Amino acid sequence: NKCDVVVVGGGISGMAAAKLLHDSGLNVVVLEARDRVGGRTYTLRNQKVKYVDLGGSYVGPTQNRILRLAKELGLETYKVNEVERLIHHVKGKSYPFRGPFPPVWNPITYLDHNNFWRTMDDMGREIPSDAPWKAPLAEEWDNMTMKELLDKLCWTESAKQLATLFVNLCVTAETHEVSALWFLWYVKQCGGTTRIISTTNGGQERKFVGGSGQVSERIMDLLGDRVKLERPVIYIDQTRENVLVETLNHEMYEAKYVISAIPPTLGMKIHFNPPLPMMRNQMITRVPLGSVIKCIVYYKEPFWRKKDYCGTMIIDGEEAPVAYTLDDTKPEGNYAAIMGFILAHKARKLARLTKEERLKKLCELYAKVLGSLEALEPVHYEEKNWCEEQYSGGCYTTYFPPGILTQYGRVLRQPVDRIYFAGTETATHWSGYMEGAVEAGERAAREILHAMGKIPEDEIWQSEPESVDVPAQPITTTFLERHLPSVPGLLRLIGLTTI
Amino acid sequence: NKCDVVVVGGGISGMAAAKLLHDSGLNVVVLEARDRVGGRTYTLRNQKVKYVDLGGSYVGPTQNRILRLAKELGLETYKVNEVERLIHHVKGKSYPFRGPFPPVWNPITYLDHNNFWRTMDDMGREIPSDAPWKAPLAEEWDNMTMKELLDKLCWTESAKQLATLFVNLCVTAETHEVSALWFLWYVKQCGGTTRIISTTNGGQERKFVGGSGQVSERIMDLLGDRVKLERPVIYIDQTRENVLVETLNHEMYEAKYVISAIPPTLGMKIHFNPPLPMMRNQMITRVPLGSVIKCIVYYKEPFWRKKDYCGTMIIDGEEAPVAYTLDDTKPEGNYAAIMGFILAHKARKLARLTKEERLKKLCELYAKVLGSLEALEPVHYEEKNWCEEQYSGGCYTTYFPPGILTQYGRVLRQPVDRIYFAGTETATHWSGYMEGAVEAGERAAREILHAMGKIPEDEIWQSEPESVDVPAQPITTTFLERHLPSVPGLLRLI
Ligand SMILES: *Cc1cc2c(cc1C)nc1c(=O)[nH]c(=O)nc-1n2C[C@H](O)[C@H](O)[C@H](O)COP(=O)(O)OP(=O)(O)OC[C@H]1O[C@@H](n2cnc3c(N)ncnc32)[C@H](O)[C@@H]1O
Ligand SMILES: *Cc1cc2c(cc1C)nc1c(=O)[nH]c(=O)nc-1n2C[C@H](O)[C@H](O)[C@H](O)COP(=O)(O)OP(=O)(O)OC[C@H]1O[C@@H](n2cnc3c(N)ncnc32)[C@H](O)[C@@H]1O
Ligand SMILES: O=Cc1cc(=O)oc2cc(OCc3cccc(Cl)c3)ccc12
Ligand SMILES: O=Cc1cc(=O)oc2cc(OCc3cccc(Cl)c3)ccc12
């Protein structure tokens, strides 16, 4: 029954909030809908795989809150394999390379590719991380999809195809589904295009030894029986002196404050008394999650490394079930594996198949991309379709369709009386990631500490010291990258010399 | 506890289904979240207005099922006032007109406007009513917003501004929010642009004497104690012999079958066991409802009639709170009033104001458009902001953002085990309206009758005889409307 704060949701955000609150001396309870903690992180263990992350997995430089939280829990990271060459597979052929971006040789195409990435970042710098709706052209940008933006910007099909794969991979949604403003904010708040797509020096640099699901489990250990499993919240009543939170299995909890640490749309699964204010009531029906199947095929050895491929494949084409892969081999070099994502519409289309049918398509694709018959001999397969999860709604995160962020975005983390809002969707730095979950959980716990009169207002938002274990190389550009014209810029230059 | 069918929701659709099954001899229960029936219909009564519809109100020709149902309940309709001239207010001046569409005088603008309305209807002819995802260009049209379509189509700002108002009024959403495929389907399954926008011989022809809220009320009267108010469903368990339906107030119902008669996205408020299949699980997070404030300003007399204006106003531009009005005067000529809609982003923007502030902005606008100081002296005001309703989500109806219809649309009315889907969103003719609520409720009730072996499969979908009281006249076009070129068509001749 009685405590100081009820946290709804026991993913990384809810658990980080509850930890911070418990450490400050408050009585907290965490109500978790599932028979497990971790939410969109989930570490499967069995004898065949040892452990494997089926949800959120990668961490990297500039993600200093999840690194510090995980380090304090006694966790360690290891580097994702990028020793050998990456592959870009396009129009049925593979092209090995080094560096974060596939190289482009054709000079006109090079200008178009260079201008594409440069412009994403140019536009992003006009967008405040904490208030994207305050960008000067916020309305214009929000009223366009990413497909429309790409249509205006990309003068070559080569750039437009790569850019489409970029969007599908970043937000598990089609370019026609998402707001240009939202997507430009999303990339910028992770530190830009280079940071977001990079393995070395970027978001996919590292994984946690033993799995990311340990973060949530270890905090559950510290909190003990304050974590209540299989307590889906159905009802929040704020009409009396203390808040009442009711669960599906018939229990009632009384609290001074509530943290909602669930994806924004899952807020719909709760009946509110009094009803939510209008802006929030409608916002929660306008913010879906993307569609992805995360698939892991195991092999006897990491045979790709022998042909000088690191296991990274960027695979363009409608026939390809998987558009992106990484080496998922253990740091000890055993349980050789390839992780791949089935993205957006393909997750919907391929969900119709059996597990065995999907394994077969993946192996056939990998054999072709890697030019290797060994890829047709899996020893094991694990997969997870996040579209089927009642208590997630999708993965990795919430996307904004056109027109939504400028109209409703300002209420995302606005308190509703004594309900405060956590979850990765409400973060301002790596929103959508385990990193943003930690930022949002800890910020919402501090909003409650400030309301209780325990901390001053200036301590609600707190900087994080850089990790000493995972240093961040700065993002740099060359002089030519900076000053080379776009395609229409060069055309304008030609019309000027000719006139 | 125990019955044959539990219907979740007591709006028109859920009540229609329950009535059909009751009349068949089955034992029905209706679980309704609110302290009232009607849902997105709501008739307020007080001495100042007598009665007023603050949600769904209008009915018209080709809406035969709502007309039959209401007649059986003892209801009568009357005609919305369209005797005098309509007004199109553009660039700060009023231009009175007759006929459904505002006239265009510039020859280039004329061609552009003509082409727009014509093209909406041509594109709709390729969209099947019962399967819009089967349109030959479904993906291409689904992957574009209506804003993109209008930018391509409309060569003048005049046409683009009227087209925009059209979208905003029809679906209470912005052009950039909505799929082109879904919008074009929506228009097509109402019978086309003329039918949808017309008062005479269209959707706004008539209203119910005493209010549309009487439809649900009178069915509730007929169902006895089978309707349970303040029973929001929170849980549906299908793992056993009988379906188990649990309510927020701790009650438990057991039935052979369930009809879900609530907006698709409101299905999010129910915890399901076993979980819903993947496609429906994601579909119900992808389908918002629009945003509207319905506002009624009352006057001593319908003074506009003295100036040969009927009270219909089509008001262009960003600055105007209301883009569209109709005369809301009672048949007897008393309780004079103007009904107006504050639409889409204006509902969001103006909601922060007080009721009295919105009243003043409305009266000043109507004074300017009607050219009458009489509009400045209202006797009463009523309004309803539908965006604030927990158990509606919005009004009038669900819209589909780009990409959604083709990817998810086929699961909208696919049964989940022993759960069948009603609600106006599931209709194939006047979906979004009271008419479509009836169609979908009665169809869902018959799917279950068929599941019980009571009727054959060919009796699940049933045609409706035309109303004798509200007969439909055909929509016609002229030779020039059909054959005049578009702007780029005239350019190609030059
Ligand atoms: C799914 C996924 C995610 C993911 C990704 C790949 C996939 C396939 N890769 C990532 C990566 O490599 N690196 C990274 O940093 N993030 C990655 N992502 C996203 C990441 O997993 C998420 O950003 C993060 O896990 C989100 O955390 P958050 O704490 O904000 O949210 P949650 O995990 O969804 O947890 C919410 C909890 O709430 C419970 N719930 C839901 N409804 C209720 C009710 N009504 N009552 C009580 N509890 C409720 C959920 O069960 C959950 O535990
Ligand atoms: C709001 C509105 C609607 C409207 C319109 C103008 C406005 C401002 N103009 C219309 C018009 O002139 N002519 C017309 O035919 N339609 C017009 N519309 C739309 C029309 O009202 C709707 O299409 C129709 O009313 C929809 O009926 P339906 O029965 O399909 O849906 P509903 O009214 O929303 O009823 C659903 C009921 O379900 C209850 N509910 C919701 N959740 C639960 C749970 N969990 N448990 C139990 N009950 C639940 C609702 O409270 C509601 O009663
Ligand atoms: O955003 C999340 C994310 C999770 C992930 O596992 O891999 C990514 C890989 C990305 O980029 C890989 C890449 C490299 C070169 C070109 C292109 Cl288009 C993409 C971008 C985001 C991600
Ligand atoms: O769709 C619902 C709807 C409810 C209504 O009350 O009035 C309408 C009026 C409409 O058209 C009026 C109109 C006339 C002439 C031009 C334009 Cl753009 C609009 C269209 C839909 C509606």
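The residue numbers of chain B are those assigned by Swiss-Prot, with the residues present covering 3-496 sequentially.
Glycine too: its Cβ is placed from the backbone N, Cα and C atoms.
While the structure shown retains the original residue, Swiss-Prot records the mutagenesis experiment B:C5 to S with this note: No loss of activity. All protein chains shown were included, and the count of other CB atoms within 10 Å of the CB of B:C5 (mutagenesis position) stands at 19.
The DSSP secondary structure for B:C156 (mutagenesis position) is coil. Taking a C-beta cut-off of under 8 angstroms and a sequence separation of 6 or more, B:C156 (mutagenesis position) has the following same-chain neighbours: B:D114, B:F118, B:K162, B:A165. Experimental mutagenesis is annotated in Swiss-Prot for B:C156 to S, with the remark: Complete loss of activity.
Quoting Swiss-Prot on the mutagenesis of B:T158 to A: Dramatic loss of activity.
Here Swiss-Prot describes B:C172 to S as a published mutagenesis experiment; the accompanying note says: No loss of activity. Close to B:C172 (mutagenesis position) in the fold, though at least 6 residues off in sequence, lie B:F185, B:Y188, B:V189, B:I198, each with a CB less than 8 Å from its CB. DSSP gives B:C172 (mutagenesis position) a helix state.
The local packing around B:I199 (mutagenesis position), expressed as other Cβ atoms within 10 Å of its Cβ over all shown chains, amounts to 20. DSSP assigns B:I199 (mutagenesis position) to a helical segment in the three-state reduction. Among the mutagenesis experiments that Swiss-Prot reports, B:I199 to F is described with the note: Alters specificity towards synthetic inhibitors.
Looking at B:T158 (mutagenesis position) and B:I199 (mutagenesis position), their Cα atoms lie 21 Å from each other. In the structure as shown, the Cβ atom of B:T158 (mutagenesis position) sits within 10 Å of 18 other Cβ atoms. Here the CA atom of B:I199 (mutagenesis position) lies 43 Å from the CA atom of B:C5 (mutagenesis position).
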